[PDB]
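The block underneath contains the structure these notes are about, expressed in structure tokens.
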Amino acid sequence: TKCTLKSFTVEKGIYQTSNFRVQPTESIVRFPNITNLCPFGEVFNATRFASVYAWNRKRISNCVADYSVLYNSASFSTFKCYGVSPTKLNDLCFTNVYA
Amino acid sequence: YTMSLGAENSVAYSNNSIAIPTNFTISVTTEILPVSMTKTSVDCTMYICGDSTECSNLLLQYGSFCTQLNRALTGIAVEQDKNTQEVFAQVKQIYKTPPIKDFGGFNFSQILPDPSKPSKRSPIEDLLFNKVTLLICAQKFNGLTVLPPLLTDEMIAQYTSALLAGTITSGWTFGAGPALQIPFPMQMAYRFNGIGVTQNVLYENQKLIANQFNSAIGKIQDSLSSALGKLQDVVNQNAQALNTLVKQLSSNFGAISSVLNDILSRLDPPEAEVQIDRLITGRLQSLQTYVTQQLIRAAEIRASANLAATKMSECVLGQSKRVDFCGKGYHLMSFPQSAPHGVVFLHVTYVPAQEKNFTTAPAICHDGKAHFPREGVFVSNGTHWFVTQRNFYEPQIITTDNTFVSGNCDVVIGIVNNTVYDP
Amino acid sequence: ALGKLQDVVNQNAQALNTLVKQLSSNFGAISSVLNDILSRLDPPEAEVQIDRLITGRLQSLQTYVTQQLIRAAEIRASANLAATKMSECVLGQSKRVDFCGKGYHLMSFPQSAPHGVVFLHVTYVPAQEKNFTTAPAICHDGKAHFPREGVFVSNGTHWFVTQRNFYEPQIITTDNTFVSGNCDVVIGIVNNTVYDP
Amino acid sequence: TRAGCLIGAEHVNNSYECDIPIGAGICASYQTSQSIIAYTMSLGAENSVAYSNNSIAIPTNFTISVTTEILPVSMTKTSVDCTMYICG
Amino acid sequence: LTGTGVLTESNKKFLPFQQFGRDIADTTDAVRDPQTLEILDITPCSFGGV
């Protein structure tokens, strides 16, 4: 009361302090698990690529996505992710991955 | 259509023409006044932030704003508590109705509370509470709590029944000192005597005034049960302001999302601080607009509660000679009723009904001496010259203690020659 | 006490203290001092810091103007009440019930107050009580007599006329009553003689 | 109760004058060895007026009573300049 | 989607193409499990004032 009123001689009455809240202890994490793995080897290293006007389209779904394998295969020049953190891909769920 | 302004009549004015009433009505009229409203309190943490830590970190440079808004809502809540305590406490003493219900023909049964009901209200208070209809946990999970009022509805009805028992047994002595008992025909005759109507007018037709009062209370009973828009729009405005605050959470305000956990699920705080601070600015602007609207509404309900406390102290605790303040007509007494977040009065007014056209003279001439009336008017029925009071036609003959002399007769442009009886 | 004069000064002084303490906030800037911001930054990148402090201090100032105007309306309403109470309670005697004190109002004295006024209402309060057996009319010999400005009371043996706010027992004469009709039209009436001197 | 969950206060069956208002017809006070009590408030004296068809009460003495009533009239006249407030 | 609250049982079945639930103040108050396929109600444990 002295903290929320900022005096040391508190007059009688009704005063409001912070409310009674309950701290959670556990976290329950619900993802569907997939045995299959998304293609990255022949996607990031193929034998022949097309031009820029006829760009190659690939659909990636029904698999578990992971970016750990890209850090040991080859040294990329630019790795830029806009609109989302690159370290928070595993904390979300991917929806409609297109290459 | 072009709107009309009522009936279109001319008063048939002459220089010697007087309309004295002969018969009359006793009409009780109602008046609806808000007193208080719902005491809501908004905390900033659950409203703006919720259960977020960096939001409470970033809100500390807007913390005196939230101290100011909590100060404003607590001041509004104690102001409406002071408003309800100021309106429904004019006596410090609770008076009760005697079990004998002989009031001189007056039926006080549907404004006094019924002990057979589980609640302690009158039936007019019952069907007046039933007309105003007052999502709760969904608002309270957001941080929008509603404080309960200080005086409960049983306590407001108990104060109302105390004021009613004081108005019936004492009338106006209990509002100006100790309660002096007086029977109700002499009390209602004193309310006539405060106008200018003599007491014998009531004492000769007491059953007619009692039947007019009981039929008029019955007409108020049938009129209210078949509105209360002075109390309904206050609850509608307050509930619409709270629903405006509820739909002032889905606004993005120029950010990518309106949910803070949705923002934290996809952004790091170096690229999230500007969007969360934009959401702080938008939600604090919404809350500042709500506090400004609630303060203007609290000033309006405070002015209406000051008017209601003035009307209770001047119409309930006494007879007011202020015209069109306690009803439409010459005011006799008023009866307060409890209401959901307000007060309802029942202003009983003397209203004259019939009228006849009379030839008059401001003074008469008996023996070269102008006789002016003490408290009445000279009228004529064509041949005979009579003195009557200003609200009923009582044929009284001209006698020298009913008039007073002033000078000679050739100073008044309108004067007649008529013999005083001089007994 | 004098709490209605103290709460106004407390609200105004603490609102000025709120305006003083609102200058220390950053509002989303690197510092709350314009001298510190202009000392550590060039003008072509400090405009967002100065503009954000202008936005925060401006919003706090308009908040102060809003509460000060609402409190100005409240003190204007209370002072219009005070001016009406001086012009009616002090100048003149008011018959308005519970407007110039508790009781029948006689006169009032204003006193000067710091940012206010204090009235000293002098009110008639009646004291003590005696129960009397009363009647609204008396009957002498077939004529119903009604009191002019008082009430009929009785101590048990004789019938007297007295006024309604003080008890002086007077002999019921034909000078202080008036006749209206015959006796069998009033439900409460007594057969009591008039001396007729 | 309806105002909420109150701890650190003893409920009493008596009713006193409201000292510290709580809500829903409940007020708290300090005087009950001495601890915070909670009670339903009183509204005044419980009595009835002796009414009858022919009984009136006429006062015999009186008390001239002087009461006080305090109303605010003015407040402090403050002025704010932006060039000295926001700026410097 | 991360949130805080108390997971209680429900009786309002969703649709086979629906997964999500939302109310008048855009808070998630009903949810679909990805494996159990059971409707669960979210009630916050933050209810009270001091």
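Chain A uses Swiss-Prot numbers throughout; the residues present, in order, are 299-397.
Heads up, header says this was done by electron microscopy, 3.1 Å.
Positions of Cβ are set from backbone N, Cα and C atoms, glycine also.
As recorded in Swiss-Prot, the features of this protein are as follows:
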- A:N331 to Q: Reduced viral infectivity (MUTAGEN)
- A:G339 to H: In strain: Omicron/BA.2.75, Omicron/XBB.1.5, Omicron/EG.5.1 (VARIANT)
- A:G339 to D: In strain: Omicron/BA.1, Omicron/BA.2, Omicron/BA.2.12.1, Omicron/BA.4, Omicron/BA.5, Omicron/BQ.1.1 (VARIANT)
- A:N343 to Q: Reduced viral infectivity (MUTAGEN)
- A:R346 to T: In strain: Omicron/BQ.1.1, Omicron/XBB.1.5, Omicron/EG.5.1 (VARIANT)
- A:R346 to K: In strain: Mu/B.1.621 (VARIANT)
- A:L368 to I: In strain: Omicron/XBB.1.5, Omicron/EG.5.1 (VARIANT)
- A:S371 to F: In strain: Omicron/BA.2, Omicron/BA.2.12.1, Omicron/BA.2.75, Omicron/BA.4, Omicron/BA.5, Omicron/BQ.1.1, Omicron/XBB.1.5, Omicron/EG.5.1 (VARIANT)
- A:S371 to L: In strain: Omicron/BA.1 (VARIANT)
- A:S373 to P: In strain: Omicron/BA.1, Omicron/BA.2, Omicron/BA.2.12.1, Omicron/BA.2.75, Omicron/BA.4, Omicron/BA.5, Omicron/BQ.1.1, Omicron/XBB.1.5, Omicron/EG.5.1 (VARIANT)
- A:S375 to F: In strain: Omicron/BA.1, Omicron/BA.2, Omicron/BA.2.12.1, Omicron/BA.2.75, Omicron/BA.4, Omicron/BA.5, Omicron/BQ.1.1, Omicron/XBB.1.5, Omicron/EG.5.1 (VARIANT)
Rounded Cα-Cα span from A:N343 (mutagenesis position) to A:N331 (mutagenesis position), Å
27
Reported as an integer number of Å, what is the Cα distance between A:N343 (mutagenesis position) and A:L368 (variant position)?
11
Quick one: pull the CA-CA distance for A:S373 (variant position) versus A:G339 (variant position), whole Å only.
14
Intermolecular Cβ proximity, variant positions A:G339, A:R346, A:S375 versus chain C, under 8 Å:
none
Under 8 Å Cβ-Cβ from A:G339 (variant position), six or more apart in the same chain: what's there?
A:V367, A:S371
Whole-number Å distance between the CA of A:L368 (variant position) and the CA of A:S375 (variant position)?
12
Whole-number Å distance separating the Cα atoms of A:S375 (variant position) and A:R346 (variant position) is 19
